[PDB]
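Colleague: I'd like to ask some things about the structure below.
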Amino acid sequence: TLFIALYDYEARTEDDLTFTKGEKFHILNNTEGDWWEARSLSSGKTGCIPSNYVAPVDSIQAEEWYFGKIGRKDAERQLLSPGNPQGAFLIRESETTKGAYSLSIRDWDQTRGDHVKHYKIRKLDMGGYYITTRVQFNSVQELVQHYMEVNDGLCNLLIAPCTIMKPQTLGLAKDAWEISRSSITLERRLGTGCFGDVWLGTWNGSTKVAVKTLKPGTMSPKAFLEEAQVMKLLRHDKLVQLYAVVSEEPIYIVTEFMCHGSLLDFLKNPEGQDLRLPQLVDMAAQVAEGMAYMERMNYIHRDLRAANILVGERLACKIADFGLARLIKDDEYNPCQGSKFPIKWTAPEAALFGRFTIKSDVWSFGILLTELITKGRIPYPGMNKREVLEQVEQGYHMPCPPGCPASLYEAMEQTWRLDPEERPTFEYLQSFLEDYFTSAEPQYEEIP
Ligand SMILES: CN1CCN([C@H]2CC[C@H](n3cc(-c4ccc(Oc5ccccc5)cc4)c4c(N)ncnc43)CC2)CC1
Ligand SMILES: [Cl-]
């Protein structure tokens with residue numbers, strides 16, 4: 001019933017609390033999962049707080065080294081980022097054993113180079129958590145405290161908890177999705193598109209946000225609102241976080257700010273040009289993970305391409321601009337009826353017969369792979385959009401791009417099969433891209 005703050009937080013409205021890491025609370029109202037009413041034990045004052053910033057006191061969720069339901073691959077991405085020394089570690093839930101845990105730790109050897117080792121934290125039915133049966137503990141907390149004090153047979157001491165990215169609230173404020181335009185201040189234009197602008201700005205003069213603004217006449221405000229109600233339900237690490245919307249024209253879509261812009265631009269600037277093939281395949285795997293989430297939700301992107309992937313802190317990739325292409329209205333200059341779609345990225349049955357499915361998104365993902373492996377090259381170079389439609393209808397697809405491995409191109413060709421049911425699932429593509437290089441590793445470290 002008693003909670004403790006994991007991070008600092010500054011109030012944004014007049015209803016929420018300002019608190020410091022280590023401050024404790026009573027929780028009074030949890031009707032909204034994202035924001036809880038709470039009373040501070042330090043000040044005695046009552047206000048709402050972001051629920052993901054607190055954890056039960058003394059619980060494992062309040063430990064700095066506990067990362068909850070993070071994935072193995074995400075744990076590796078986090079541990080192998082700068083600021084984590086050798087011996088940086090985290091504890092997570094097991095992906096392959098219900099009720100078990102995993103200890104992930106950064107290590108180095110001559111064969112695997114700089115890598116992460118994973119240890120299975122199992123639980124005896126009679127009692128006791130253990131990495132090795134020789135030593136047993138009442139709780140995972142005690143296990144960690146022990147392996148932080150002495151290296152009892154691991155690859156290293158548990159030296160420091162893994163560093164975490166800047167935490168973010170789920171929504172700008174309690175019970176807030178549709179906001180007035182006056183609450184947004186557009187400060188710096190980030191770019192201009194055919195459907196509108198993107199700006200960096202603030203909400204309530206306090207919270208840094210990005211705002212995509214749509215030109216009037218782009219889409220029905222009511223249709224936009226009904227689709228945003230569904231988008232609001234999508235929640236995943238590899239999708240860009242929607243904060244709020246403004247429905248009156250011009251429409252605002254307010255999201256978190258991604259400090260490196262689009263993947264397409266990032267791959268062309270010097271930092272992206274220095275990228276090696278493993279990093280490129282890992283970004284592809286991140287996009288495939290987000291799209292596999294959308295596949296589980298049977299939510300169709302319709303506009304999957306490198307310009308609609310955003311790159312943020314730690315080069316994390318997030319999927320943007322999903323769902324909304326369906327609602328884009330017609331004009332007198334484009335013969336495309338009803339739903340608009342990016343010509344060079346759209347599957348033949350979707351472009352010609354309007355059958356948008358997750359399999360047409362798979363085709364799109366193959367095109368995005370060509371974009372990504374070449375570090376920004378235009379698809380079907382030399383061909384205009386009409387020629388592309390005509391040729392992909394006849395079964396033409398792109399040849400192997402320069403510098404693309406044979407297995408990656410075989411995957412692309414699989415995504416470009418004319419029968420949509422013969423294309424792989426995003427689940428398969430995620431598994432393939434994650435294990436593309438780490439093919440011979442043993443899953444968990446054998447340790448007696
Ligand atoms: C030459 N370049 C100049 C920059 N151009 C682009 C300009 C906008 C950039 N950009 C775009 C976005 C962005 C913002 C909101 C948005 O709305 C939706 C999100 C999910 C689903 C539906 C809608 C979609 C995208 C962006 C960002 N959030 N944070 C930081 N940067 C951002 C990405 C690059 C691309 C061409
Ligand atoms: Cl935030």
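The chain as shown is numbered from 1 upward.
If you check the header, you will see the structure was determined by X-ray crystallography, 2.5 Å.
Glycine is treated like the rest: Cβ placed from N, Cα and C.
Reproduced below are the annotations present in Swiss-Prot:
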| type | residues | note |
| --- | --- | --- |
| DOMAIN | 65-162 | domain 'SH2' |
| DOMAIN | 184-437 | domain 'Protein kinase' |
| BINDING | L190, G191, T192, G193, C194, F195, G196, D197, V198, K212 | ATP binding site |
| ACT_SITE | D303 | active site, proton acceptor |
| MUTAGEN | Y444 to F (Swiss-Prot position 523) | Strongly increased catalytic activity. Functions as oncogene |
Colleague: May I ask which residues of the same chain, at least 6 positions away in sequence, place their Cβ under 8 angstroms from the Cβ of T192 (ATP binding site)?
Modeller: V198
Colleague: As a quick check of your reading of DSSP, tell me how many residues in the domain 'SH2' (65-162) are helical, how many are strand and how many are coil.
Modeller: 18 helix, 32 strand, 48 coil
Colleague: Whose Cβ, among the binding-site residues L190, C194, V198, has more other Cβ atoms within 10 Å than any of the rest?
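Modeller: Of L190, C194, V198, the one with the most crowded Cβ is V198.
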Colleague: So the record assigns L190, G191, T192, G193, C194, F195, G196, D197, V198, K212 to ATP. If I measure every Cα pair among those residues, what is the longest distance in angstrom, as a whole number?
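Modeller: About 14 Å separates the two most distant Cα atoms.
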Colleague: With an 8 Å cut-off on Cβ distance to the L190, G191, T192, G193, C194, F195, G196, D197, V198, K212 Cβ center, who else from the chain surrounds the ATP site?
Modeller: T213
Colleague: Provide, as an integer number of angstrom, the distance between the C-alpha atoms of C194 (ATP binding site) and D303 (active site, proton acceptor).
Modeller: 14
Colleague: List only the single closest residue to the residue listed as 'active site, proton acceptor', chosen from the recorded positions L190, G196, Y444 by CA-CA distance.
Modeller: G196
Colleague: Looking only at Cβ atoms, how many others are within 10 Å of the one on the residue listed as 'active site, proton acceptor'?
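Modeller: The answer is 23 other Cβ atoms.
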Colleague: Going through the recorded positions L190, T192, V198, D303 in sequence order, which have a CB under 6 Å from an atom of ligand 1?
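Modeller: The recorded positions passing the 6 Å Cβ test are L190, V198.
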Colleague: What are the non-local neighbours of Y444 (mutagenesis position), defined as same-chain residues 6+ apart in sequence with CB under 8 A from its CB?
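Modeller: Non-local contacts for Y444 (mutagenesis position): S102, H118, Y119, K120.
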Colleague: If you count Cβ atoms within 10 Å of the Cβ of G196 (ATP binding site), leaving out that atom itself, what do you get?
Modeller: 18
